[PDB]
Amino acid sequence: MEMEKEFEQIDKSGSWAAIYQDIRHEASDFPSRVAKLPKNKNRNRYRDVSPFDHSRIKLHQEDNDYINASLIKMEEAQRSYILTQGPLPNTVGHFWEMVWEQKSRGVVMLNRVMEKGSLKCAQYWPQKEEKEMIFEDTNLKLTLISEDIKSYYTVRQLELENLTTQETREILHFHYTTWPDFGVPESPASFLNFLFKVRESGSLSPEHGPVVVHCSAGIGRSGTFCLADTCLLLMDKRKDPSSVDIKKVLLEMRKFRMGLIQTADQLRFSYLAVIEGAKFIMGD
């Protein structure tokens with residue numbers, strides 16, 4: 001069923017809450033035993049959001065290999081993503097260790113450091129060229145190279161240095177700065193424009209490790225980003241684009257991380273973004 005017609009059907013009947021609850025009911029449940037060990041309590045931002053054991057990212061260190069992050073591997077679309085929580089004061093060094101070990105090119109950030117008067121993630125990158133950051137626990141140095149501030153997003157060039165080997169890499173930071181404190185955007189135009197800028201940079205492409213994407217918990221805005229991308233890519237690839245079923249794609253992605261798409265308003269926005277974005281994929 002063409003999603004655009006499905007969309008008007010749900011909208012006129014006002015059943016978004018009922019659709020969303022069906023998804024929550026049918027979603028996978030796998031163990032997350034490592035996340036729940038007592039030695040990891042200060043590595044989790046929220047008690048109710050954990051990576052499944054089968055899909056978690058492992059840090060390459062013998063001490064403690066745990067980080068709240070998951071590998072979402074989309075086999076038909078041929079895309080992979082790492083979804084993670086906003087880093088905590090005690091995990092900023094683990095976060096950049098993961099970026100290094102997984103060979104990522106880009107970091108995608110969908111929240112502000114402070115929202116609703118409260119801190120949603122640590123200030124984990126440097127704000128001035130001449131004031132670099134050193135992560136002593138993981139032996140990394142991070143320097144701000146340049147910054148381009150636009151009306152709806154900021155793109156930063158960063159240099160990450162492995163202090164053990166003195167290798168350096170360029171990391172691109174894509175920061176969407178205008179998601180509202182409550183609710184979802186009224187139009188998907190600026191979110192789609194952001195997604196295409198990430199794509200154009202090479203950060204989503206198979207010559208690099210998976211992109212790292214995060215918000216505060218790493219499941220809501222982050223889920224919207226990867227669901228819209230994968231759905232638009234499948235519409236590009238298939239003979240019949242109307243065969244793409246966003247609810248089935250979302251359930252496949254929830255085999256790899258719990259809770260993706262947090263509200264019925266986020267589900268509706270995901271539909272809207274894919275519908276409007278297809279009016280470029282089909283050729284515009």
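The way this entry was determined, per its header, is X-ray crystallography, 1.8 Å.
Note that Cβ sites are derived from N, Cα and C of the backbone, with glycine treated the same way.
Here is what Swiss-Prot records for this protein:
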- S50 to A or D: No phosphorylation (MUTAGEN)
- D181 to A: Substrate-trapping mutant (MUTAGEN)
- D181, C215, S216, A217, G218, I219, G220, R221, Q262: substrate binding site (BINDING)
- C215 to S: Catalytically inactive mutant; abolishes sulfhydration (MUTAGEN)
- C215: active site, phosphocysteine intermediate (ACT_SITE)
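Shown on the structure are the features that Swiss-Prot records.
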residue : record                 : contacts (Cβ under 8 Å, 6+ apart)
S50     : mutagenesis position   : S32, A35, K36, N44, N68, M258
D181    : mutagenesis position   : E115, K116
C215    : mutagenesis position   : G86, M109, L110, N111, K120, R221, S222
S216    : substrate binding site : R45, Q85, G86, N111, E115, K120, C121
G218    : substrate binding site : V49, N68, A69, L83, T84, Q85, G86, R257
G220    : substrate binding site : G259, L260, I261, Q262, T263, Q266
What span in Å does the substrate site cover, taken as the longest CA to CA distance among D181, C215, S216, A217, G218, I219, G220, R221, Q262?
16
